[PDB]
Amino acid sequence: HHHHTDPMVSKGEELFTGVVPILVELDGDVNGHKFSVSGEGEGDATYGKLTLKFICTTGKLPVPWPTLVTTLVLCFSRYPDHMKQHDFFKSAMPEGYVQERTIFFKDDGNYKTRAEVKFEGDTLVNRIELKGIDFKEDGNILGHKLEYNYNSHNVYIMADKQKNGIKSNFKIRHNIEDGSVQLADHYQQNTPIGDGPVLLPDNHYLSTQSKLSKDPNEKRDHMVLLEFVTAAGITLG
């Protein structure tokens with residue numbers, strides 16, 4: 001069923017055995033265009049697999065769906081057995097963690113995000129606030145000039161010992177419809193909500209694949225997301 005020598009690893013693995021229902025909530029304001037997004041689906045940490053469908057509940061999303069993928073749940077990452085001592089994300093559960101980002105779109109505006117990821121009963125909830133400022137109303141984001149797709153990448157995770165958390169910097173490239181690229185430079189920090197101990201990782205990376213699709217029967221503005229996330233970059237074992 002599951003068997004680790006470390007009872008701290010056992011506790012976190014316990015919560016993520018089987019398929020866990022996910023509820024995402026986002027409240028957003030980009031250049032004063034207010035919008036909300038609601039997402040539902042399932043995570044299976046055994047396979048690093050997430051399936052989610054998001055709806056814009058206020059009408060038309062004022063930014064391209066691909067720009068929200070990173071913002072709209074890294075506790076579903078598959079950590080190999082020999083790396084389970086490095087899984088900060090599950091160790092923080094069920095009380096959960098805060099995930100803060102600044103996302104700089106090159107030659108354009110920035111998103112600031114704050115999210116609380118935690119269990120409400122059996123359901124893993126991701127509650128997000130997004131503020132976006134300094135966007136060009138002729139630009140690739142408010143102009144909707146990005147392709148509806150996502151590109152595979154490897155992200156590095158490092159411990160922030162002093163915060164009892166983690167930090168990460170990484171770049172996302174978004175395809176523009178002319179074959180060029182829009183860079184989104186992400187700065188991330190995560191901190192525990194609870195006062196109890198967490199697993200602080202050695203340096204490693206997450207390998208992430210994402211596929212974006214549409215529900216042919218859906219008339220609301222929406223995104224269907226299939227994501228795989230796998231931890232790597234530690235050999236020992």
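Along the chain as shown, residues are numbered 1 onward.
Going by what the header records, the deposited coordinates were determined by X-ray crystallography, 1.7 Å.
Quick reminder: no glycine exception, Cβ is built from N, Cα and C everywhere.
Going by Swiss-Prot, these are the annotated features:
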- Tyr150 to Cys (Swiss-Prot position 145): In mut1.9; shifts fluorescence lifetime from 3.03 to 2.74 ns (MUTAGEN)
- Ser152 to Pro (Swiss-Prot position 147): Increases fluorescence at warmer temperatures such as 37 degrees Celsius (MUTAGEN)
- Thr208 to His, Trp or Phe (Swiss-Prot position 203): Results in significantly red-shifted excitation and emission maxima (MUTAGEN)
- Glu227 to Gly (Swiss-Prot position 222): Suppresses the 399 nm excitation peak, leaving only the longer wavelength peak at 475 nm (MUTAGEN)
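Known features from Swiss-Prot, placed on the structure.
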residue : record               : Cβ neighbours (10 Å)
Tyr150  : mutagenesis position : 22
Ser152  : mutagenesis position : 10
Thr208  : mutagenesis position : 22
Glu227  : mutagenesis position : 22
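Reported as a whole number, the C-alpha separation between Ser152 (mutagenesis position) and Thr208 (mutagenesis position) equals 6 Å.
Cα separation, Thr208 (mutagenesis position) to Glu227 (mutagenesis position), rounded: 7 Å. Across the structure, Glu227 (mutagenesis position) and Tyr150 (mutagenesis position) place their CA atoms 10 angstrom apart.
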